Amino acid sequence: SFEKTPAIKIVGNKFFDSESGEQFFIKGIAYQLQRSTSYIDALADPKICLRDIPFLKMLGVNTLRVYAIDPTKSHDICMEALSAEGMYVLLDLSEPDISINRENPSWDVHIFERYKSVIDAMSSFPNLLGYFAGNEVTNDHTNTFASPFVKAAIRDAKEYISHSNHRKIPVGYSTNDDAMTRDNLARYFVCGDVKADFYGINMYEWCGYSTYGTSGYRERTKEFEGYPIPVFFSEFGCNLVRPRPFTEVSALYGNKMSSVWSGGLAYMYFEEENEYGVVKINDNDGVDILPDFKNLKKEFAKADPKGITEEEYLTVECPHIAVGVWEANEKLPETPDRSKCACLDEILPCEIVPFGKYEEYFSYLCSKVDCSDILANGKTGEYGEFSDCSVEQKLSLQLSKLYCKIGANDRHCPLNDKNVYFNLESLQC
Ligand SMILES: OC[C@H]1O[C@@H](O[C@@H]2[C@@H](O)[C@H](O[C@@H]3[C@@H](O)[C@H](n4cc(CCC[n+]5ccccc5)nn4)O[C@H](CO)[C@H]3O)O[C@H](CO)[C@H]2O)[C@H](O)[C@@H](O)[C@@H]1O
């Protein structure tokens, strides 16, 4: 049963409860456990989530941000338990080992399959608020060319959801707060023919007992006034001054900011040797409440954002390219084609299995054959025909091209490595 969490929908630049029609404001906290899979999925483990939900209820949150789930595991126990307390989930589609790499960006079948798997695992829950298609991918002026790959991911996640039987859960983006790139990033993700459905900023400008004017919150609010999609703080809670008073919460849900922002999520629930937690899990797996907890609790309790209803509410150019400043082309890479890339597994004479060596093997093979067909350039908007295939498929293509160039036809692939093998399926889309 999900009566207490009706699905939230987007109209214009605001969230709305689909039943009542009241504006939905996010009063949230990040909820994600680490190790000392690589990620831990707290929503796949009832003993973890059912321990914490009572404490989350005390905080008075209506939303969690979760950065990683294991899509092979069940989540209905934790998601229904969250729904029981009126709590929604914002969920990143990526994870640390399967993300768009800001140092070498690609939008490919491997990353897209990860996104699909999370979508298929989590879309049945009415309290799934939205998906993030990326988190701080571009983070400064040196990697703005990663952003077209994220926009392609937004488009393709939205289309995948559209073509599924699922509820059309919105797909957005979470960005950092770098001064040189923030205005261009915000414009880029709503420009042209592809748009993020919502926009989260990881916002740490307000530290200690600051103010609306002095923190920078006033300038941010004036910048995002009239922004065409919902905007919120996907993270907040600068910890320079402790215990964190969380006085930004009073500003965030006040009348000046509540007209522009759709709330935000504190970072975070768990303490992980970083002084960002509101609780600490002890050696007996029990929850010890930390000094920040009471301050966030009081601030959320006092917050009462005056929104507008759905019915009364009902009544862009991409940034130009400039070298060293903004290098994200409007032209996006194509939708990764699993069938095309899977046909390389069939027909290619020389293949390499996944298991440092990528840099060496690409450097070696791309000096002997033309690797243009696997390159992807977000600056120039030039995307090779097989640039959407997996790193292994890309490598295999180049090895196979070298094999055909030599033309011995003796089943000896021209790269001595144990991961290399001659594909017997090639001899038989
Ligand atoms: O796509 C961009 C990059 O994504 C990386 O993975 C991603 C990963 O780094 C990210 O990690 C977040 C991490 O960004 C977030 N976090 C918050 C903070 C506090 C920052 C404090 N602070 C204070 C003041 C100013 C600025 C900052 N520190 N870390 O904490 C989350 C839960 O603890 C954690 O999961 O989570 C994503 C989703 O799962 C992965 O997609 C990949 O590993 C990189 O290869 C890739 O380049």
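The numbering of chain A matches Swiss-Prot: 29-64, 77-355, 365-404, 409-481, 489, in order.
The backbone N, Cα and C atoms fix where each Cβ goes, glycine too.
If you look up Swiss-Prot, you'll see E176 marked as active site, proton donor. The active site, nucleophile annotation in Swiss-Prot covers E275. Taken from Swiss-Prot, the feature (1,3-beta-D-glucosyl)n 1 binding site covers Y107, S134, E135, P136, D137, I138, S139, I140, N141, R142, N175, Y307. Positions annotated as (1,3-beta-D-glucosyl)n 2 binding site by Swiss-Prot: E176, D217, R222. One entry in Swiss-Prot concerns the mutagenesis experiment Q62 to A. Its note says: Slightly reduces catalytic activity. Listed in Swiss-Prot is the mutagenesis experiment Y107 to F or Q, annotated as follows: Slightly reduces catalytic activity. Recorded in Swiss-Prot as a mutagenesis result, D132 to N carries the remark: Slightly reduces catalytic activity. Here Swiss-Prot notes a mutagenesis experiment, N175 to A, with the remark: Abolishes catalytic activity. Listed in Swiss-Prot is the mutagenesis experiment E176 to Q, annotated as follows: Abolishes catalytic activity. Under its mutagenesis entries, Swiss-Prot includes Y244 to F or Q with the note: Moderately reduces hydrolysis, and causes a 10-fold reduction in transglycosylation activity. In Swiss-Prot, a published mutagenesis experiment is listed as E275 to Q, annotated Abolishes catalytic activity. What Swiss-Prot notes for the published mutagenesis of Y307 to Q is this: Moderately reduces catalytic activity. What Swiss-Prot says about the mutagenesis result for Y474 to A is this: No effect.
Same-chain neighbours of the (1,3-beta-D-glucosyl)n 2 site beyond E176, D217, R222, judged by a C-beta within 8 angstroms of the site's C-beta center, are, in sequence order, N179, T215, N216, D218, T221, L225, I241, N242. Chain tracing stops at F404 and picks up again at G409, leaving 4 residues unmodelled; the C-alpha atoms of these two are 10 Å apart. Candidate binding-site residues: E135, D137, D217. Nearest to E176 (mutagenesis position) by Cα distance: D217. Highlighted here would be the recorded positions (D217, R222, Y474) whose C-beta falls below 6 Å from ligand 1, but none qualifies. The model of this deposited entry stops at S64 and resumes at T77, leaving 12 residues out; those two Cα positions are 13 Å apart. Under DSSP, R222 ((1,3-beta-D-glucosyl)n 2 binding site) is assigned to a helix (H, G or I) in the three-state scheme. Look at the recorded positions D132, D137, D217 and count other Cβ atoms within 10 Å of each Cβ; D137 has the fewest. Taking each Cβ in turn and tallying the other Cβ atoms within 10 Å, the top scorer among the recorded positions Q62, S139, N141, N175 is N175.
It is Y474, among the mutagenesis positions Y107, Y244, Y307, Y474, whose Cβ has the fewest other Cβ atoms within 10 Å in the structure shown.
When the recorded positions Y107, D217, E275, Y474 are screened for a Cα within 10 A of the Cα of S139 ((1,3-beta-D-glucosyl)n 1 binding site), none qualifies.
The Cα of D132 (mutagenesis position) lies closest to that of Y107, out of the recorded positions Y107, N141, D217, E275. Distance between Cα atoms for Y107 (mutagenesis position) and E135 ((1,3-beta-D-glucosyl)n 1 binding site): 7 Å, as a whole number.
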